[PDB]
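For reference, the structure is listed below as structure tokens.
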Number of protein chains: 2
Amino acid sequence: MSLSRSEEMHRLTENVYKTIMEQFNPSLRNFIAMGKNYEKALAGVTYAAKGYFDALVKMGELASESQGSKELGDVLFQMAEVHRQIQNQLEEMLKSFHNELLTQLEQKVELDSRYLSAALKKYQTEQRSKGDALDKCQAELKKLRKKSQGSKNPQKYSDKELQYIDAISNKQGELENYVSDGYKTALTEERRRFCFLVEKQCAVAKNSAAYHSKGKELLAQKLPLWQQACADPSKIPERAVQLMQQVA
Amino acid sequence: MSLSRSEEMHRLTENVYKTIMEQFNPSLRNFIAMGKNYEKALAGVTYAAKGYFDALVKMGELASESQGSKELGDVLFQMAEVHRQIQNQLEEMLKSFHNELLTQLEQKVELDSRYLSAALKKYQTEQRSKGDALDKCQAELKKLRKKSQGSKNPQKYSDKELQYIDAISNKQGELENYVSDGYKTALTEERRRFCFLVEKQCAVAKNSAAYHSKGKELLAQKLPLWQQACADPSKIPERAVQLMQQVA
């Protein structure tokens, strides 16, 4: 009963390590690879966005120097400025994505390769030698019982038999305790790794939220004004109207 | 005066067309090229993000199948879902950036490349023609005024002079109206081009704001729940606590 249940925990414990080594960590390596690709792609946007908003600033310059669209100069400059602020918050999340998520997860899989192997082998080696010491102890008592039973004075050898019964109970206790500790440890190892992944994700999501809220905020202020500014393409500047009046 | 002012307005009108052709359109062509680069960079994020979120879903599956982190499966699945909805808004801005901004601006430069030259030529030709017609009338008056002295019936002379003065002021009105209308038209041409650019950018920014506000909203409501879910990496599942109790 205690044996059955203990051997089951032993199986469960082994399955946990096997699952981390064979499923969790290889899938996590793929997640990391996919994340490096994502980082590469987002970083690619950085450079491209800058030549875009530089080109936009250039149109703002031309507008500044125009005969009748000078107002649209500052509008174009503020469109570029809004981006500059947004793209900066992006770069903040990109730094945290690299430094806090990717680097930390990579360091963790790297450590695990030797750690999990070693931790498993140590568990297996010790669990086995504890079982073996118990088995040997049980065989020793069984021999002693066969000897004492077929003897005129069975009482004589019983003090050693009682001592053997104690040793057996202690060893069985030690084995069961070792197995239940190993099982709690295995579960803790499994859970800490999922939790760390979720923790790292939350960290970048907090940076994404700050990035998006900044984007929303800056556009809410500026967009109605930009929409109003370009709203009348037929608008002649005062100087031009005065000039036309002079030729009249 | 009016003729030197009219000539000045002629200069300013030619300057507008020259500036559009020599500065605005070549700079807009660079802006379009930079836009295409920005577009390809954004397109590169699309499938990189999909690979990353799919890898996150795989981690969610493992968590679902785990011995003691099952509730983190749902957390990981919903991170991918939030990612996906946000990425979907980015794709709508990408769509309109292409279909509306880049496509429509390119259409505009291409029209100018074939026709603006002709609008200028037409204006220049009609302006010169109206200027020649005024010059002719003024010459006729000047010629008449050489035989002004000494003639009989100064009244019949005045009647002739009045016909020439009327012809002149008619031709002068025509030229000056043509030149002020030309100047107003050139200013409107310049302004329309700048306004259209600003208008296209406003349409993209509106899509950007929808994207940012979506990210902020979804993250505002899910993030607290994500942060709490992984807040205890040492939690042992109930079934396991009972298992260990049974043995001991």
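This entry, so its header tells us, was determined using X-ray crystallography, 2.2 Å.
Just so you know, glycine gets a Cβ as well, placed from its N, Cα and C.
These features come from Swiss-Prot:
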- A:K142 to E: Abolishes actin-bundling and filopodia formation; when associated with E-143; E-146 and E147 (MUTAGEN)
- A:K143 to E: Abolishes actin-bundling and filopodia formation; when associated with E-142; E-146 and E147 (MUTAGEN)
- A:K146 to E: Abolishes actin-bundling and filopodia formation; when associated with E-142; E-143 and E147 (MUTAGEN)
- A:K147 to E: Abolishes actin-bundling and filopodia formation; when associated with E-142; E-143 and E146 (MUTAGEN)
Next on the checklist: With Cβ-Cβ distance below 8 Å and at least 6 positions apart along the chain, what are the contacts of A:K147 (mutagenesis position)? List them in sequence order.
Outcome noted: A:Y157
Item to check | Other C-beta atoms that fall within 10 angstroms of the C-beta of A:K146 (mutagenesis position) | outcome: 10
Item to check | For A:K143 (mutagenesis position), the number of other Cβ atoms found within 10 Å of its own Cβ | outcome: 11
